[PDB]
Amino acid sequence: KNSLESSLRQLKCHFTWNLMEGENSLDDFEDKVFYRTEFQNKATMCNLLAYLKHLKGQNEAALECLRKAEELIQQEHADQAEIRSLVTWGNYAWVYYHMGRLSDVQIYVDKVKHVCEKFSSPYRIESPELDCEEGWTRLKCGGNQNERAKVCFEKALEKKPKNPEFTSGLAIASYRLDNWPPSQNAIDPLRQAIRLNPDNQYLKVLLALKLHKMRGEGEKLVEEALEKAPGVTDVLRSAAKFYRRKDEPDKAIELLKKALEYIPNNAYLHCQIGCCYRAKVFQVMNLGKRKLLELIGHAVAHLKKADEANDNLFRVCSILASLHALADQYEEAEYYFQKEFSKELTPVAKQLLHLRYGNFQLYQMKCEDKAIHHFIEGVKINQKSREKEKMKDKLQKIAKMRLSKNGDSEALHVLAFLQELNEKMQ
Amino acid sequence: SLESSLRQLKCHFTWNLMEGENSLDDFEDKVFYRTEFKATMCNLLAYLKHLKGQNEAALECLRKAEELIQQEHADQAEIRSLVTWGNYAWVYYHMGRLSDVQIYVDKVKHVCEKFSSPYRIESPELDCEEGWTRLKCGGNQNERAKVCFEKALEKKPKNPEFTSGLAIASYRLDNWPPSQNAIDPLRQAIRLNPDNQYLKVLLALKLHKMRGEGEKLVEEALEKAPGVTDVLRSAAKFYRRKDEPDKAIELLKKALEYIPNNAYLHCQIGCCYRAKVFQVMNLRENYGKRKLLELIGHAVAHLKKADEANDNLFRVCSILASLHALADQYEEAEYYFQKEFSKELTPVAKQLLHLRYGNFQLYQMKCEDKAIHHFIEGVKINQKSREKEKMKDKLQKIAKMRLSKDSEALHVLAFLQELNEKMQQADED
């Protein structure tokens, strides 16, 4: 008595979760997932890949994944496949429907309906009104209970968008969530989790990293985790992070080299390691031309691969630029500086860029004039930053040393301008 | 197990609402003071009374809630009534009234069979899978992925995997705090709810916080609903933020009429009088002292009702202290200072305090010795802040004086120079 769609809308699977919310870009999202899947966290994999291929218009190839998934489901979670396939089947249902295939869609809505009548609880249904009655309860509890409350109102609106009550709920919840951001007492469930799964070494590295964030336990946690599963890339990846943060670049570079052997095209890996080489450069400078030249070479090769993979996910041009700068490569430096200006930029960052480039003009190039354009355009940007305040100090310096020579006319404007900002603040 | 199956019913007993609360009193208060401001209400309450052994007391609200639901939703009584029944059943189980328990479960099973969807099922393994997926998309799906594993634990608590999920979701939400759009949902909800003035005030507070229409919204809601406390209370916050506290105070006074003794109201109005007490001081060209004191008198009385009601929700001793201090009624200032020290406090707060007190001890009280102790202790604390400096600084002045007239102070210079030693090496970095 109803559109085959309306019925498909009620199935639980990837199509009915809402995974593209706020994803401006399907290529971005495709790369973001393909790069993350190279870390072997299972069959949920094949479903996520299917969902994408469908979105890429490759429906044919999507079935290819759904199929490999229900093979994994049958072999490993084998004794009980009926409930484990619920989403895989509903993904089939949706893929076929987009292929205009009414016949198999119907098959799978059947394999679903069956397993659903067989394991249905006589205790709990599904409801917008249930999710809502709960969201109000949590809201009236308040505190960390309001984040769970937002989801509640979200879940009630997916089914029935535009409702007045559920929308009240969402709005109040959200306002509270923006005003008083929730506390993540993660350190606990990480502990509970490690208790439950000692074998899983990834969990240990997260305890180890969050401890160091809230500062002996950590170092041992990572060493156990590195000891048991050196190969597992989630472990190497996040271990390396651990050491970069403890100012141990060699340990991190070593780790990430190892992970790269497993998946040598991973962009997150090239980015990470490039950054670690960059961390060694500064450290070395703090504590030699061939080494800087060779090291700077490394960071550059790696960051280039990330920038080439996906310019939006790997915003790495500033760094490549300041890096080509150290190596006295001034042409490359330019190329990458001019590339950062074309892209989107938080006023905050656009400032840091004007400063960075300004200094590059001021010290590397002979052009103080160019430097001035940026400190100025950088300071006109209304963001309270140490960077604005650093570019001020510099423009006062240059305007003064100018009136030193000729009491010149242009400076008398910059000088006043600046003095107009100091008087206000206070 | 009877309980194993009572986990399968959606009711406050399975919402795990006490997660992160280590005091039941603080909880019952937060809730009770917000209930001075509904079927949802009676159930929440029923849950409270139960939580305090008063189970016949809980059954009461439940009967009332049910009665109320039949009026609001007579046609939907059986579907609205789900949550209530699941409470009934749990309450009875905790009273050992097994036979009445079977009755409310028997009602729930019938309703569920009647209304079950043939396409979807609620399952902890279907929440877990979704959680893993959202986890793998990352980003904003992270908070949504936490709930998924949580939802899986309430249904199936103690599982290795579901907790693994929850661990990781939670690590990442800490690392990368989700973005929070609230401006859209509010306009969308105001349009959909033209009679709920509260939303309008909320939107106004979010606008002004992004700086007009701010005042437009508030004034409409005020004239549409001059008796709704949610509205009066949030409008007052608006006007304080606006800096025009005087209107704030007037609103709060109005809300107080409806609820004489609300600790939240009192704390809020109290803080307002205090904001005026500052403002008055800045002009300083005549008001006078006889006026400060009329105002200090007002704030102190309202903050005191909150302190009395709660010493944990209303952490208002540091404020009371420096309020009697300005007053010159030092004896009282002692009390609130003594109480503040003997309480859990942040290292940074315990500096401010060492400071606020150090100053007190120097200027009004004339004990130079005592201040010295605190500036010392507040600088010994391993924290970095503006107050530590203002504090190292007062020990600079007072050290120099001892040099000019003991030699003890020479060591106050040593530690001083010794401290600022390491510090400059950081600024250069």
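Here chain A follows Swiss-Prot for its numbers: 6-46, 50-223, 230-301, 308-427, 429-447, in order, are the residues you see.
Including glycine, each Cβ sits where the backbone N, Cα and C put it.
Taken verbatim from Swiss-Prot:
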MUTAGEN   A:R184 to E  Abolishes RNA-binding
MUTAGEN   A:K255 to E  Significantly impairs RNA-binding; when associated with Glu-259
MUTAGEN   A:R259 to E  Significantly impairs RNA-binding; when associated with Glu-255
MUTAGEN   A:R292 to E  Abolishes RNA-binding
MUTAGEN   A:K410 to E  Abolishes RNA-binding
A:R259 (mutagenesis position) and A:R184 (mutagenesis position), distance between Cα atoms, whole Å: 33
Gap length 6 residues; flanking Cα-Cα distance, A:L301 to A:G308, Å: 10
Spatial neighbours, same chain, of A:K255 (mutagenesis position) - Cβ under 8 Å, 6+ residues apart: A:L217, A:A266, A:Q286
Distance, A:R292 (mutagenesis position) to A:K410 (mutagenesis position) (CA atoms, angstrom): 24
Inter-residue C-alpha distance, A:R292 (mutagenesis position) and A:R259 (mutagenesis position) (nearest angstrom): 13
Residue among mutagenesis positions A:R184, A:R259, A:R292, A:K410 with least C-beta crowding, 10 angstrom cut-off: A:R259
Distance bridged by 3 unmodelled residues (Cα of A:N46 to Cα of A:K50, Å): 7
Cα-Cα span in Å, A:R223 to A:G230, with 6 residues unmodelled: 10
